[PDB]
Amino acid sequence: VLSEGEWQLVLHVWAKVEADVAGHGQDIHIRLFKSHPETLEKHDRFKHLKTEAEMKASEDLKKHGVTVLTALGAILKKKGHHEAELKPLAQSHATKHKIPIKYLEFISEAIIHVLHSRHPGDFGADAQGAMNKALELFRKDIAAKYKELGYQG
Ligand code: HEM
């Protein structure tokens, strides 16, 4: 469970994220695809974009990024009482897309990287540790929802 103070740090940095959701989306995905290439294969519509620049100019990918970070941002604002908008995420991702929890760790890594690269003065030790706790709570709860629908993490 997160402290009031940690939740505040998380939401403090997210507010910076929200000043350019689109750019953060692209960067996080680009990081993810380059760092763990097996991830790009889950996306049939992106798995041809060869270059970073091709990645950055794809408006399909751009929009996807915003859709992903908007869902995550609604969950973080719940400060962990996120049952209701966690469930549709787990049902899509467990039954349809079939995203292993390890791929969720991978994008968790990409998020923290990008966050630290774009906002170091607002993303120091305390803030990274808080965000990390936030994303680890999210992954635990989704792994439990995954199991409730079958197929284990
Ligand atoms: C922070 C963790 C994640 C967030 C919040 C997120 C969020 C979303 C949302 C909101 C959608 C659209 C509705 C639906 O879920 O189908 C989506 C679709 C999708 N997500 Fe995730 N996602 C996460 C990470 C992942 C990862 C790591 C991958 C693995 C490549 C993945 C693959 C997909 C795929 C394949 C779809 C369907 C895309 C399509 O064919 O249009 N997502 N995601």
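Just so it is clear, chain A uses Swiss-Prot numbers, and the residues here are 2-154, in order.
If you're wondering, the header gives X-ray crystallography, 1.9 Å.
Here the Cβ of each residue, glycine as well, is placed from N, Cα and C on the backbone.
Look at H65 (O2 binding site): DSSP puts it in a helix. Around the Cβ of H65 (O2 binding site), a 10 Å sphere holds 17 further Cβ atoms from the protein chains shown. Summarising the annotation, Swiss-Prot assigns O2 binding site to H65 and lists experimental evidence as the type of evidence.
Sequence annotations record features per position, and here Swiss-Prot assigns nitrite binding site to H65 based on similarity to another entry.
Taking Cβ-Cβ distances under 8 Å and a sequence separation of 6 or more, the neighbours of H94 (heme b binding site) in its chain are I100, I143, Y147. Per Swiss-Prot, heme b binding site is recorded for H94.
Secondary structure from DSSP puts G122 (variant position) in a helix. Its Cβ placed at the centre, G122 (variant position) has 7 other Cβ atoms within 10 Å. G122 to A appears in Swiss-Prot as a known natural variant, with the remark: In metmyoglobin.
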